[PDB]
Structures are given as C-alpha cells and as structure tokens.
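Report on the structure given below.
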Amino acid sequence: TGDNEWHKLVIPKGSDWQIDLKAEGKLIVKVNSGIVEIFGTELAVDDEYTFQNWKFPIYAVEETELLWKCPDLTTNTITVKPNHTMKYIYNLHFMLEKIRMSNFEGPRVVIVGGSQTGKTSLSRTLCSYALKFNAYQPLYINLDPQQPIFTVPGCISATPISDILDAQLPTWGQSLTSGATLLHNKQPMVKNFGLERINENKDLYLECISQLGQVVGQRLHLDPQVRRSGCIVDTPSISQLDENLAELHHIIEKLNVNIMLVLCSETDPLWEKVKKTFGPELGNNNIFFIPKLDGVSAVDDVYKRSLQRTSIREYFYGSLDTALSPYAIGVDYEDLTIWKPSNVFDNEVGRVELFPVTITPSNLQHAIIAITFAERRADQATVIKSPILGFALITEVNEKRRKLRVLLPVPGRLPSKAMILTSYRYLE
Amino acid sequence: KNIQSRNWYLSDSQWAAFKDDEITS
Ligand SMILES: Nc1ncnc2c1ncn2[C@@H]1O[C@H](COP(=O)(O)OP(=O)(O)OP(=O)(O)O)[C@@H](O)[C@H]1O
Ligand SMILES: [Mg+2]
C-alpha cells in the first residue's frame, strides 16, 4: 500500500487535512481549485509544494480539490477533519489589526500556555494573516530555544515578517542568502542560549531576553513600519517556567508587552492565576483566553530532535528548492578561541558566565558553535554581550596533527572572532 | 553552475537601522 502516482482529494470547507510525515516521508501537493492554507499561508494553484519530516494541517478556507503524491500514504489512510476553532484565530487577528490601524503603535502580544496547546501554530497563523490585508511587518519573537525558527536550535530571536512564510518548512522560512531565491527571505536578530533546556541556566536565559529586548526597542524606535505592526511573542511551555511566573514578568518588561493571550479553559487554575498576577500591570481588559485549538497534538522528543537536525542542515545547505553551498576549511588548534556557558550539569548552578574550552574530540567533534562579533582577545564580559555573527560546525578534530575540519555557511576565511560552544551536535 | 550561500547576520547596530524594504523592493 504505497504507490508513486497522483491522487485526487477534495477537502470540505472548514476542514483540515491532517498530515504526519515520519523521517524520510516525502509528499507533493498540487492544488487544482479552491483555497488552502498552511498556518495562514495560502498555497498557489497549479504550483507544486514538497513536504518532509513534519506534522501539520492543510486547512480548507474554501472547498478545495487537490492532487497529492506520496509513497507512504494511501487514499484510505489520509485524515480529513472539521476544524471548529478557527473563528477564535480570526476574532483575535482582526482585533489586533484594529490596533495596528488606530493606536499610536502596534500591539505587543505574548502567547502563553501548557505543552502543545498550539502557541507556535497560533503565532505562525497570526503572522501570516498580518501580511494579508494591510501589508504589516510584525516582529515574530521566539523565546523557545528548543524550536528552531529561521535559524538553528538553542536560540531566541526576533524577525520581521515582511513577506510570505515558506509553507513547505517547519522552520517557517530562511534567513538571507547571497543569490536569487523563489521567495523573499528573512533578516533575523538571534541571541545564543546554547543549552538544551532553559532550566540548565535560568539566569543566562533571562540575560538573552534582556539583550533581545534592548535591540528590539532600538529597531522599533528606528522602523515605523515594524513599530505600527507590533510584536508576536511566543513562549516555551508554562510548565518550564517558575511557579510564581517571575520569568513572564521579566519577558513582559523587557519586551514592553501590552496584550496577553492564554491558551486554556476558563476553569483551568492558570486563567485566574494569570489575571491575579498580570492584571494589575496589563489591565484585565488586555488579557484574553482561547479555548483548546482543534487538531493540535502532543509531540515527543524524538520528533523535536528531528526538527532540530533538519534546521541545522538547512542553515548550511538550504532546502530542497533552495540549494546553498557552504564552505569547509582546515585550521590548527591555535586558530580557535572557544568559550562554554555555565550549566547545572557541569557547574551545579547556572550563572551568567563563560569558561574556556580546551580542544578535544570529546568536547568539540560534531559541535555547533556560535561565532560572535568580538575579538579573539576579548574578555569574558565582552564575549557575553557580543552579538552573533553566525554558526559553524566542527566535523572532525584530529588530535595527532592538532587540526580541525570546520564547516562555514559563508565561503572565505575563518572569522577571527571569539566563539561559544553550543550543546547541539550534528553528524552528516 | 552558479552558486550562492547563507549570509552572516547583522550586528545590533546594523540590524536596528535595517529596513526590510531593502529585501522586498
Ligand atoms: N489543525 C491541526 N491539525 C493537525 N496538527 C496540528 C494542527 N494545528 C497544529 N498542529 C500540530 O500540532 C503540534 C503542536 O502544536 P504547536 O507546536 O503549535 O504547540 P505549542 O503549544 O507551541 O507546543 P510547545 O509547548 O511544544 O511549544 C505541531 O506539530 C503542529 O504542527
Ligand atoms: Mg511552541
């Protein structure tokens, strides 16, 4: 039960085709008629879209006839289901549009909720919808270092959504390249957290948020288009933050948030907790609740690690329809200056500080490293505050010749800059 | 035969002053 031919499918108005591709599953979709969207991004008719290693809905705004090709699906297996909660997304979107249009500046919204309530899907959809009717450029702010969006994992980020997302990509789209592309790409501001979970170093996590908030403010001050559009701030699971929600307080202050969106039932203890804690600061009129979003499903860590791997590959080499050429170089041990953040595992208590790394295969082989703008000779306090230039991958550490093979996204020389060891590993 | 690559990111000061209309126009 496989097959490599095209198959016709009609999706009813208001239904999702729920797709779940696992690993090496490859799906091609071609729309014949109607309107379908992937997290608010409209598929063009007669154009082929290719998907891989992703779990996502294709939503029918109108009754849609399409053609699909995939050896790992059959007509008797595909899942099509009515979605009853889109109206909540529309109501919220058009309220926000009203603020972008009439208020002195655009709304700055934080989205909060439990594990897999649909915070990131809501964010993506609202960003897509913001482009559609009045050509806004909202800032998408990702505060979940486990979700790779426009960059590699381990980062928080701010990115203006200045043109359509790539409906093919779980990563939403890509950052700028040196050549010609089918879609206009994005220009993100990225801060390196570097660790696998925020509880490995809460202090450093909050440090990154403060650094992002400062440069986000500098952008909004200089950019009237983005300022009028506002910000969509996406957070990690609420269960990952502290009991008293003091991390949310910090996010709200550093990013100048004025609207809060909570994903939960009016009877979840979270609802009253949020009103009691943030109501005196934001005003209860500016705290909204969305019930369960339909279709949203739980993900395991196998699935999260799979999106992370794909995002690392994409950073260096591009995607299926955007082939990029990264650059491999050999360097000596003496050519590299590498630091490592404090963490609970290595240092028992995570602080805002870095320690020097001694070059070993066990330490560095297969590691993603952040490249800063700081001199090699820069002190630790300078390196901590230094903006991120990009990322590199150490594919081989030869102990006997005292040399490394390093992969760069940009062809040319190894940057003469201070670098920071990440917890992420990638084998080609 | 022609090739392209990923770009480095912009510094804080260059990103703050950057206009996405440069990308899209
Ligand atoms: N209508 C739908 N049908 C099928 N799958 C969906 C639908 N909406 C969202 N999903 C999928 O459900 C999964 C969980 O959604 P999402 O990642 O947005 O939740 P989240 O609250 O951000 O999760 P986390 O707490 O892990 O950050 C994702 O894989 C997403 O693509
Ligand atoms: Mg999420």
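What you see of chain A is 18-445, where the numbers are those given in Swiss-Prot.
So how was this one determined? The header says X-ray crystallography, 2.4 Å.
Quick reminder: no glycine exception, Cβ is built from N, Cα and C everywhere.
What Swiss-Prot records for this protein:
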type    : residues                                                                     : note
BINDING : A:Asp33, A:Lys72, A:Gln133, A:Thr134, A:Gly135, A:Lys136, A:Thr137, A:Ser138 : ATP binding site
MUTAGEN : A:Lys136 to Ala                                                              : Completely abolishes interaction with PCF11. No effect on growth; when associated with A-137
MUTAGEN : A:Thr137 to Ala                                                              : Completely abolishes interaction with PCF11. No effect on growth; when associated with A-136
MUTAGEN : A:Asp161 to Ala                                                              : Compromises interaction with PCF11. No effect on growth
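Positions of Swiss-Prot features highlighted on the structure.
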residue: A:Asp33; record: ATP binding site; contacts (Cβ under 8 Å, 6+ apart): A:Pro74, A:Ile75, A:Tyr76, A:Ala77, A:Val97, A:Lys98, A:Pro99, A:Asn100, A:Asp311, A:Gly312
residue: A:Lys72; record: ATP binding site; contacts (Cβ under 8 Å, 6+ apart): A:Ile36, A:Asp37, A:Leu38, A:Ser314, A:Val316, A:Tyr320
residue: A:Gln133; record: ATP binding site; contacts (Cβ under 8 Å, 6+ apart): A:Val313, A:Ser314, A:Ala315, A:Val316
residue: A:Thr134; record: ATP binding site; contacts (Cβ under 8 Å, 6+ apart): A:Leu280, A:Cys281, A:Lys309, A:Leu310, A:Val313
residue: A:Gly135; record: ATP binding site; contacts (Cβ under 8 Å, 6+ apart): A:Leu280, A:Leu310, A:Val313
residue: A:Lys136; record: mutagenesis position; contacts (Cβ under 8 Å, 6+ apart): A:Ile128, A:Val129, A:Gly130, A:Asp251, A:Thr252, A:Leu280
residue: A:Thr137; record: mutagenesis position; contacts (Cβ under 8 Å, 6+ apart): A:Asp161, A:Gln164, A:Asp251
residue: A:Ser138; record: ATP binding site; contacts (Cβ under 8 Å, 6+ apart): A:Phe56, A:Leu310, A:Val313
Out of A:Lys72, A:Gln133, A:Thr134, A:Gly135, A:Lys136, A:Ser138, which recorded positions lie by ligand 2, with a C-beta less than 6 Å from some atom of it? A:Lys136
Can you see whether DSSP assigns A:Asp161 (mutagenesis position) to helix, strand or coil? coil
